[PDB]
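Structure record follows, encoded as structure tokens.
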Amino acid sequence: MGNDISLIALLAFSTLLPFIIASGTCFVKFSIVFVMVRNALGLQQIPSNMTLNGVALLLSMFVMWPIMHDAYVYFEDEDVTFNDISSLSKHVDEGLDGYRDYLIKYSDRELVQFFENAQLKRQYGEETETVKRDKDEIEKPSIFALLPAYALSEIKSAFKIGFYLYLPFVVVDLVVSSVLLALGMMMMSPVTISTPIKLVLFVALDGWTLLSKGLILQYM
Amino acid sequence: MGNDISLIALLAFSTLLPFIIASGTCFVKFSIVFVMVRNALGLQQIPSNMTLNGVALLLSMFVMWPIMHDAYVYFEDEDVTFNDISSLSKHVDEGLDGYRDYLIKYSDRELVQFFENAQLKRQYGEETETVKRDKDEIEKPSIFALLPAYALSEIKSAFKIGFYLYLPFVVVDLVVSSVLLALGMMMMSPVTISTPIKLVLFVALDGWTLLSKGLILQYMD
Amino acid sequence: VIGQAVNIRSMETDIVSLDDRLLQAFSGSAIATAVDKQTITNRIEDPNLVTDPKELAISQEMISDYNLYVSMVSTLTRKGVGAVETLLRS
Amino acid sequence: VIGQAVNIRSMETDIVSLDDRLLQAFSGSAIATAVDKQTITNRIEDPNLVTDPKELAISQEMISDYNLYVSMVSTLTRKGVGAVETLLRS
Amino acid sequence: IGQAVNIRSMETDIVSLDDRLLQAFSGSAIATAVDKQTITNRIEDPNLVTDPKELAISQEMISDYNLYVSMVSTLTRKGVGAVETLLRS
Amino acid sequence: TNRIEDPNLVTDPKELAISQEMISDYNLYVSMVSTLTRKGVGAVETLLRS
Amino acid sequence: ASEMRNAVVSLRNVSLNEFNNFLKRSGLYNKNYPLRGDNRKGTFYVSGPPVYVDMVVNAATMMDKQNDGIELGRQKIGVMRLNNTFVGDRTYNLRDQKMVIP
Amino acid sequence: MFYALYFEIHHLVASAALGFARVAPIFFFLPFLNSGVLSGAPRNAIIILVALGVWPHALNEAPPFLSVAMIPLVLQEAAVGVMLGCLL
Amino acid sequence: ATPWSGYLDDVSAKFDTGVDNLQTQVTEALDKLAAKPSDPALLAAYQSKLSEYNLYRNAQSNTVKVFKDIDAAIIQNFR
Amino acid sequence: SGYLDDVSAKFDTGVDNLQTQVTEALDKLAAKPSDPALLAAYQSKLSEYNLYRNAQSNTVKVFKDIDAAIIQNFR
Amino acid sequence: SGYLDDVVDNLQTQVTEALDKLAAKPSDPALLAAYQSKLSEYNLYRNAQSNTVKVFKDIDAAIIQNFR
Amino acid sequence: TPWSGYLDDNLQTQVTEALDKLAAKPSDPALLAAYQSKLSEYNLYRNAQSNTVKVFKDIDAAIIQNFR
Amino acid sequence: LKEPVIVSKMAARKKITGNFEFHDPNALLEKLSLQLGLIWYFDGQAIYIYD
Amino acid sequence: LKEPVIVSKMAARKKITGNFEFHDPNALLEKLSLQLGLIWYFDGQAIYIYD
Ligand SMILES: CCCCCCCCCCCC[N+](C)(C)[O-]
């Protein structure tokens, strides 16, 4: 089975795979957005998390598929000759650049650079003048620097989308409360009147299709 | 391996490793701070525990790696170093000071003193003089006494940090509730209105940047 | 009968921490083992010891005892670790 | 004794990222292993080496060491990933 | 001695995810079926089961088959094992 | 038994068959107590939440 | 340029200059990246673009293996007449002793 | 005596197990210890370490309770722990 | 200080496979002996060659067996 | 020490002097290799030795295998 | 044992006794043939005992694990 | 393999030599009597060695397989 | 000095200030070695400096 | 004393107050040993004090 230490490395990677997906792929974002949709509509138990996560997992595959294909053909299909530590190290590293470039496209530079300096640990407490906010790059940061900066960027993006999604439904129910106080009927709660309105508003907008399409379009 | 007992001990250690990480490393602290943030924003299931523990473990790696590497090369080192039982037990003990120095540097002096005295009174009898090392060089305390003091110290400081982060959102909530009562809309649940204001506040602060920076700078100069 | 020694009152007015009890046990075992392996190898190398029935009959017992000791230490250690896992593991 | 080399100086940690130290460790292990497997295979085919009692006593040790090395690495890596599973899945 | 090879067998571009499965599944089921058949008819032939130079080949073929099927099984199980944890959690 | 009779009776098949019973039974007893305490605490937490 | 490859090759049966002739006949030789070594010995260093390096290494290894089927050591026969002595051994049966001159 | 270290480890885990019954309820009541904050793999590891830090008797000698019905005892200890959780 | 990596002859072995001298010589010696089963000079030769062939074939089989058990034990360690 | 050495010793305290007798008879025979009186005695002593050493070694082997089985069933 | 505390003979004795008798004259065929079958029956007894003790403990361990 | 940091071939030549002497005069009773002894000792040496090397391999393997 | 200089990760933590004259580097290097607590070696191709 | 002194951890927990001479240390050391309950040894290179 080729070199067996390469076999061990393959089985190890295969075991860790779900945590890498859970922390370094746009599944992170799609999973959150759909749950916030349910909260904004105010529903407590339906659709099931089984359904929402199934959808999010499917959609994220379309975005990631182009990268896994290239990594596969680069590593496994091509036979290559290599003979020493340095030649192998370089060969292996060069294969990851297809993924590295995606992370650097969606990660925030000053944070990535901070983590790099933190893991060199050199001369530490280097000042803001050691940086000058440069723009165009041929740097190649570590992946152990790139993963957490990515996670922490995706989460913030999700929260931002969740800000806008709440607004229309917030308007919809303050109007209902004001009309009920224009009548005398202040003893009755809005919620049983307000919920169906939100459901029609959402179907008339066809929000699921606009969401899925627009979420995909960001990564094209 | 050159010796069989040296192998048995290594497999035992590798079998207990995860609990040592769960109870004697900064992971215990990072894991708490992120759950506190999620409580503060009033969320229930998102981000998932698997995502927050993922980043917490990655960040803990940058902090713990140097002493694990140091211990590794110390025990690999091929130069002749020991001959006999006393020299071997001293060689092994000496190899752990790189990590005792860590536990001692972050544990609270008062807790370390409590767990030490309460062991002396188990072994040598409660009539043994209560030390009151109020000005102290704690004489290389036993790691079984030192480890729970670290665990409770990190829980303390993580809770402390988590407290500060609530105060803006607390303000947001009480304000919204007051303006609704000023309009008389007693039947409106504030949470619907106050949730998005919290989200946009946190995003404007850029919380995760500030927070992840400071949490690491606390462990290195 | 050669060079016998025994400690007395080992626990009568002093008690070790578990932290040290494990460490002394480990050291006292690891060195005895390494010396027994060297003794066996040397008894195999010497041309006068591998060709005399009286010396071979002695070496068979040494190999048997080494093999039984290392197997018993390994089994007990594994079994004792298992119990701590069953305690801590949620 | 025929041809030998050793690497004297190891690069400073102050200039090498955390993942370089891993790539560099992995590569070195994978090569020393493929080279040992090849060496054993070649010893089994030279008819001089495969039929001389002196040389066979060497081949037997070489194959026992290869077997123990790979069993060791394959065990400790499984324990290593099992720790990550325990912390994250739990 | 009667031998044939099919040469123009596979497409190397990026292609829809649905068909990479069908093509992998089909190529693998074919390879294992023919491998197994050749193994059995190497044992049934009396001129091959009794020659020490031939037996040494059959030993390798059997072992390679064993390993290949063990690995395809292991990786497929870990593949569905990932999905079921991401979804349940 | 601390420095009386002798140590290291790894080797006699009659006493070595008596040790097997004890080494097993004490491991089972200790394993059982670990579960009973969890059950008890869990029952208290169940009632107090509900 | 960052993709340059380099390798050391050792041949047992074929000289460096013999391999050069192969490259030239092939029309594969490239004077920008020539082989470096001792024309008389069997060990050399080569560096260049991936395709060229790979081809060189493979070709040379196969040349060397196939030359394990060739043979150099043709025997020859010399016929040499002795001008001053008898070729065969002789025995002198002394009346008291038998003695041999090989 | 050869098996003495093995038994000495089992006496330790039996003592820790009976201490958990009295320490865990406190971790349930206090606002900085409940499972709204401290959850997952750390939780047991820390509770057990504390219980061993406060157990009153030398850990290496046989536990005194081996002769007693376990359930009445466990319930007794859990009740005591609930009372302490309230007072703290 | 660390031992050198070594350097890998990646291409050579897999296409060094080919008809062994040893089987060829065994069958040739047998065909010489069968022509005159009573010549001591031929018997002495065939005893030696057949013996060497026995040892070689066993050593090889036991080696293939060892190398494949390691791989089966790895996969069974991860599943 | 140990039980397997106890079993080994239970033979050597059984054959009081054979270990000496054999070497003594050998020295005598070596002094006059052609005396049938000496030869006849040496044949006996040597045979009694060969048998003693074989019975001892096979018994130690069997008790070793009994213990190695029990220590596996400890698991 | 000579001892009972108020509140036949086994294979373990018979083997020790037959070994003891044999070791006095290792070359007598009657004694050898008497010892082969005692050492065999002791080996079988001492295996069967341990294997069944092991089965009863694995049953109880499985019960405790099933109610975890 | 060394335990890191721990402080702390003639019979082959002898057999080769005796073989070379014997091969020159296979009918000498003194060379025959000598070679018989050298060859017997060499044989026993090689066997005892290889059995011991296997016994140590199998103990290391059993240890690993116990925790694996 | 005319030689590439390699400085140990540990020694690179130290700092210095002032106005310096590199008139005879071998001598200045020997001077500062003792003042700062460094050790150094020269294999013929490069200068290695350690704490 | 003109010799280095090594005090065991347990013995280091005791406290002493007053005004001392140290004129004849070997005598003083003995006297204090019996009052405090210490034991001590001297190998020729260092003085070891234990509880
Ligand atoms: C509080 C006012 C709610 C009015 C309805 C809001 C829009 C959703 C339902 C009507 C959508 C318009 N449509 C498609 C029927 O023409």
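Numbering, chain K: per Swiss-Prot, residues 6-12, 20-80 in sequence.
The header says electron microscopy, 3.3 Å.
Keep in mind that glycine also has a Cβ here, set from the backbone N, Cα and C atoms.
For K:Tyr8 (mutagenesis position), applying a Cβ distance below 8 Å and a minimum sequence separation of six or more within one chain yields no residues. One mutagenesis experiment named in Swiss-Prot is K:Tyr8 to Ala, and its note says Decreases invasiveness. Abrogates host cell invasion and effector secretion; when associated with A-5.
In the three-state DSSP scheme, K:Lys50 (mutagenesis position) falls into the helix class. For the mutagenesis of K:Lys50 to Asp, Swiss-Prot gives this note: Non-invasive phenotype. The structure shown keeps the original residue.
Quoted from Swiss-Prot, the note on the mutagenesis of K:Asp70 to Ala is: Shows a specific deficiency in the secretion of the translocase SipB/SctE. Shows fully assembled needle complexes, but has a reduced number of needle filaments. Is drastically affected in its ability to enter into host cells. Counting every protein chain shown, the number of other Cβ atoms lying within 10 Å of the Cβ of K:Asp70 (mutagenesis position) is 12. According to its DSSP assignment, K:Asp70 (mutagenesis position) is helical.
The 10 Å shell around the Cβ of K:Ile76 (mutagenesis position) contains 14 further Cβ atoms across the protein chains shown. According to Swiss-Prot, the mutagenesis experiment K:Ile76 to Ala carries the following note: Abrogates host cell invasion and effector secretion; when associated with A-79.
For K:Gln77 (mutagenesis position), no same-chain residue 6+ apart in sequence has a C-beta under 8 angstroms from its C-beta. Record note (Swiss-Prot) on the mutagenesis of K:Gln77 to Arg: Cannot secrete the translocases SipB/SctE and SipC/SctB. Shows increased secretion of SptP. Retains the ability to assemble needle complexes, but is not able to invade cultured epithelial cells.
Mutagenesis annotation in Swiss-Prot: K:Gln77 to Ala, described as Shows a specific deficiency in the secretion of the translocase SipB/SctE. Shows fully assembled needle complexes. Is able to invade cultured epithelial cells; the structure shown retains the original residue.
Rounded to a whole number, the distance between the Cα atoms of K:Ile76 (mutagenesis position) and K:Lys50 (mutagenesis position) is 40 Å. In this view, K:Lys50 (mutagenesis position) is surrounded by 17 other Cβ atoms within 10 Å of its Cβ, with every protein chain counted.
A straight line from the CA of K:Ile76 (mutagenesis position) to the CA of K:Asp70 (mutagenesis position) spans 10 Å. In the three-state DSSP scheme, K:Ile76 (mutagenesis position) is classed as helix.
Each of the mutagenesis positions K:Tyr8, K:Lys50, K:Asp70, K:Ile76, K:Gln77 was checked for a CB under 8 angstroms from a CB of chain N; none meets this.
Annotation note: K:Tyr8 (mutagenesis position) sits in a coil segment as assigned by DSSP.
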